[PDB]
Amino acid sequence: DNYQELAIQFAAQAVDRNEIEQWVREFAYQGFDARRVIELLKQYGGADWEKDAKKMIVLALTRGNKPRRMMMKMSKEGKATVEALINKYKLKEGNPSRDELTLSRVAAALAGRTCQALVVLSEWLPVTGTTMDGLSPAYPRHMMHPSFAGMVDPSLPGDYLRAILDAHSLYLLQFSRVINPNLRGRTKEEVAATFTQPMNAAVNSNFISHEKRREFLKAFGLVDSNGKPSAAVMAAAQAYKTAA
Amino acid sequence: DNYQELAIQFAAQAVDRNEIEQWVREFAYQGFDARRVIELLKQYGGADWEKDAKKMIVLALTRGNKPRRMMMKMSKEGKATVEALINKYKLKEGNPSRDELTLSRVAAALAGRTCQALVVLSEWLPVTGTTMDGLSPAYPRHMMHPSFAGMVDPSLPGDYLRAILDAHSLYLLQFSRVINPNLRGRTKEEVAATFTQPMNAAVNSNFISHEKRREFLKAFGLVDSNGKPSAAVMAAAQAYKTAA
Amino acid sequence: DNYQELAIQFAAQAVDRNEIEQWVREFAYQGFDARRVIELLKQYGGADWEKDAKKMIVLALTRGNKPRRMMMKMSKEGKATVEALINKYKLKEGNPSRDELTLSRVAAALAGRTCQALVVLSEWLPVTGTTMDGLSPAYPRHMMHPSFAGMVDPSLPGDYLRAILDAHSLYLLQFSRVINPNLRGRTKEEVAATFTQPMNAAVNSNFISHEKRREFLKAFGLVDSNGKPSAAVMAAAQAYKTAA
Amino acid sequence: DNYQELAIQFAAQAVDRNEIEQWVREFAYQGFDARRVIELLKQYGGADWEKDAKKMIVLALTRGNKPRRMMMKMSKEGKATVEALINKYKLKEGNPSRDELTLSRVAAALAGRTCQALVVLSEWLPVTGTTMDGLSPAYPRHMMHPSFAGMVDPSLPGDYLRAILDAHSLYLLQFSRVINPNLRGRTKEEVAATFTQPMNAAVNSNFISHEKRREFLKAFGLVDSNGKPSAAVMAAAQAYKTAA
Amino acid sequence: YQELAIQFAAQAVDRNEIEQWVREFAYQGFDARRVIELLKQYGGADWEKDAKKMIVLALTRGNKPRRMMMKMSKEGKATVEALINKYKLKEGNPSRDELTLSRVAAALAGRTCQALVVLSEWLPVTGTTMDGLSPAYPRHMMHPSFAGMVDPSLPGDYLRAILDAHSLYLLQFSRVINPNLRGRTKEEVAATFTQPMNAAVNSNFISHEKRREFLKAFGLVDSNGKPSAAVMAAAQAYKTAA
RNA sequence: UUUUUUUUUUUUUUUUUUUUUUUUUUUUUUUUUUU
């Protein structure tokens, strides 16, 4: 009858600070959990998950995220191996649900071996090692993939942490321009806005301890015992600010 | 026979100023319409309509208006609850027909509790409470959503009414720029033109009596017994004129 | 056998000036014939055709030509009345076949009452009376619709006829820019080319005698006993040449 | 085994100058076979093919090549006659397969009666006779259609043959700009890249012998027994070069 | 799951195993051996006579077989329709397991270059058109498939001259077949054809010994490897023209 | 990334058409995988 009464009576009901906060927690934007990726890898692989993940790292770094597209233009042995992975690990393309697996997600979740693989697969990347060497004097190979952001230790000192991030952002700038054609004509600031959000999210993520993250950067020879980066890292940081 | 005669005789008929004005009222554009929203909420919900509406207000304020898009990046419990609401209340996205329900309509019809929910969900909004506090000294939390325009009493005195609308417009300026990317580069006047039409339509709407609407603004502590707005509201009106 | 012979012998046949002219008359472009619209209105309406046409004039002038689109965002009483008209008069949208009815066609056929209705529905038009008053000093309300072109008497003297057409063109310029978004950025000349063709076609149409059409313009107070237009028309004619 | 050997042995095979030239003749681009059009006209018409083809000249010269589009906006008698022809002669629109019939093809394969009919249907063309008379002093009505290019005798002497091409191109420049809106803004060279190219093939075609082609021009009154242009053809050749 | 990942990352990377994977997961997109493997699989004995028809077909008309089929003679349309059904012929750049007219001509580049001498004026860019740009342009270079006949083991300046000379046609060819490349500069057009051109030069198919013999047979280079004056003139013509 | 296959009697626009906006707009958050 009177929808006036119904609306005020609904508003008159006391707002529960805990009930509303329990809803926002439930209706929260489900972020990228590396923990779910490894949980799914074991769910489909079991024992073969480690050997198959190594194949998927190479696959994501050299070809891409679209598995049924790369399958077409591939060797007889390769096409069969890829087709098997799509059927076994229920691999998809793009950005699907949290419960789904992609080549981009495997490589990003197992960032440790992914950065090590970059030293080997330097000239098979969308942006080759020689291309990056022409922009910055001997660019770090371990920084040549968006998954490196997950290896960055945020507990690093101010200037040292900023130098690493601005050195890695040199590749991100060159990477985004290659894989996305509409970002070629746009300015540095426009490209920066596209990759800064998931980059910093990986740096400040709960996955991989601050102690082990720093050890990984030390192992790749990016920073010393204290935390001071290499001359090449510092050179790439200055190169990123000068280049557009 | 003679279509010449028929046309002139039709025109010769005296035009009734009231009959034609009664037709334009009947054939008028009916976009939102709150009475229908509550009528539809009871039509599908029945008894659960009040508890489900509380979930939908939180859902619209924190995530958005697109329900099938937010469903993808959400928790196992959350995705199921949202999927149920889309099927139960036949929830859509954007601006559909008057007979259809949207998250941005449910929140706007139950504007009473929606404005109260903003005090709790301050930092979960697209424009956080801290962001607005940096623009205006302690910005009113109840003014931090387009649905507030439906709580504005137009029977308010000239300067007092203008101050409230200019204070609320400050959020509408910051809100539109965040949710719509092409409005980021455009001027204050360009952004103003996009939100002034539905805002004033909500202020001058027949839903919620002028007596009860003023009582709601008093309850939120926006205006006093007479109608003079609070210092924080007056500071936001001056802040809207200075900022671009 | 020899298609060479067949082709020359066919061409050798003398061309009949009357037979070919009788064919072009039969294969002639049958555009908007106002006689068919009134014929169709009586075919579906019968006795109710006059009351329903009055509703359709208001409907076309205030909302538009798309009847199923306007039906969605309309009142409970309005939606039912419109839905009935689409089913009764088999109303369509856009530019269909000569045997089909559209809200524009009904309003253009019965141009006599359509121009009279404009005086009442001044602020409910896409371009309001106040908007046109800011461009030309007190713009004629009867000229504020593309159906007015059918009320223009072509037997009018040179300068007098040109003044009316240039004054009406001012609204068409403002009207086309509002209803068609791509015509907003384009020049006056570009917009002019879109409406000049159907406008002049309505002026030089066989429907409504030259004697009665001049009487209609006199009744609206656009021209005097001789044919000299009002100051309001002359000021609108000069405004069209100055504005872009 | 060794696909290296197979490829070189294939290449080692001596290329046969005649066999390859017999293939290019077989795999040659056809497009518009006037002999096939008359063959198809008799296949569907039989005895009525001559009377029906006369009706098809007007339809392509006054309305266009799209038969189902022109059918909509046509008289009760006209719509029935056109609908019958589309069903009888299996008439299509645009540029379909060699085995298909179009109104442009029926008016091009029997160009003789088409050029003779262009005198009667002068003001019903997309570019009227008066429009062409304002550009060139009394333009020959026989040249006012792309089908006239099939009458141009290739056995006519050098500059006498170059003269018809410098006269027939005056109408085609005007014609293309009217029927195609995107060609209005483009330069004379851009129009030439779309109309002079399919024109040379029409002039140099096997259909209509060298003797009969020269005879048709004498019947209209364009060039005499050798190839000297007429008084109206001489002043028109100059008009093409002057215009842009 | 952190410990699970740390344990995975610590594992020593095998330089050979990873390099054996990238070889298997390589783009390839041609093989050339696969094209002949496919041609024999559909043709058998008729594959050699049908390939000769397909070379002429690709050189004179194009790569789209169902489009050219429409505007063709009664005998021609039937022959083409048969080839599309027999060899499962497609258009554009499809999967490695698929066949196209461009691929049939590019894999059997040997006879394709020989056919150019005959089909000179039936090409998108005629022999006379190229003769007006460079003094008597080599007919064997007048097709993108020629890049597969270029011997990379050629000396520096000699190899560069051949590539510069062939690039002149590749500039004129791309501008004709692709309309949006007409207004663009030499450098913009160069970027479109340099990638598949160099890929064909550095391809494993056809030995370096036999490749040089093919260039000698066409009269492009001498016994040593020095190109003919017509080639040298086209190399300077490519640098001067835009 | 041996890609790009254009073209050649094609192309047939207008002629009472064209109907926008209004509790709208709901962006980001390991996305983007191009030749």
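We number chain D the same way Swiss-Prot does; the residues here are 2-245, in that order.
Placed from the backbone N, Cα and C atoms, the Cβ positions cover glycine too.
Copied over from Swiss-Prot:
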BINDING   D:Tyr30, D:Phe33, D:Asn66, D:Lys67, D:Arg70, D:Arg99, D:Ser105, D:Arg106, D:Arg185, D:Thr195  RNA binding site
MUTAGEN   D:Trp125 to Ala  Almost complete loss of transcription
MUTAGEN   D:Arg178 to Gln  75% loss of 30transcription
MUTAGEN   D:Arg178 to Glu  90% loss of transcription
If we check Cα distances from D:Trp125 (mutagenesis position), which of the binding-site residues D:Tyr30, D:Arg70, D:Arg185 wins as closest?
-> D:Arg70
Within 10 Å, the Cβ with the most other Cβ atoms among the recorded positions D:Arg70, D:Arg178, D:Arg185 is that of D:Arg178
Looking only at D:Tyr30, D:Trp125, which of these recorded positions has the biggest number of Cβ atoms within 10 Å around its Cβ?
-> D:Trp125
For the recorded positions D:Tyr30, D:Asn66, D:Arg70, D:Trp125, D:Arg178, D:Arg185, proximity to chain E (Cβ under 8 Å) holds for D:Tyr30
Reading the DSSP string in three states, the entry for D:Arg70 (RNA binding site) is helix
Binding-site residues satisfying Cβ distance under 8 Å to any chain C Cβ, from D:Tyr30, D:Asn66, D:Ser105 | none
Pick out which of the binding-site residues D:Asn66, D:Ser105 has the most other Cβ atoms within 10 Å of its own Cβ.
-> D:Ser105
D:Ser105 (RNA binding site) to D:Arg178 (mutagenesis position): how many Å between their Cα atoms?
-> 18
DSSP-derived structure type at D:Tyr30 (RNA binding site), helix or strand or else coil = strand
Distance from D:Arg178 (mutagenesis position) back to D:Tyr30 (RNA binding site), taken between C-alpha atoms, in Å = 27
Record lists D:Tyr30, D:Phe33, D:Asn66, D:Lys67, D:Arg70, D:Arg99, D:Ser105, D:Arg106, D:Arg185, D:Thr195 as binding RNA; longest Cα-Cα distance in Å?
-> 31
Minimum Cα separation from D:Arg178 (mutagenesis position), reported as the residue among binding-site residues D:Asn66, D:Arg70, D:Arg185 that achieves it = D:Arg185
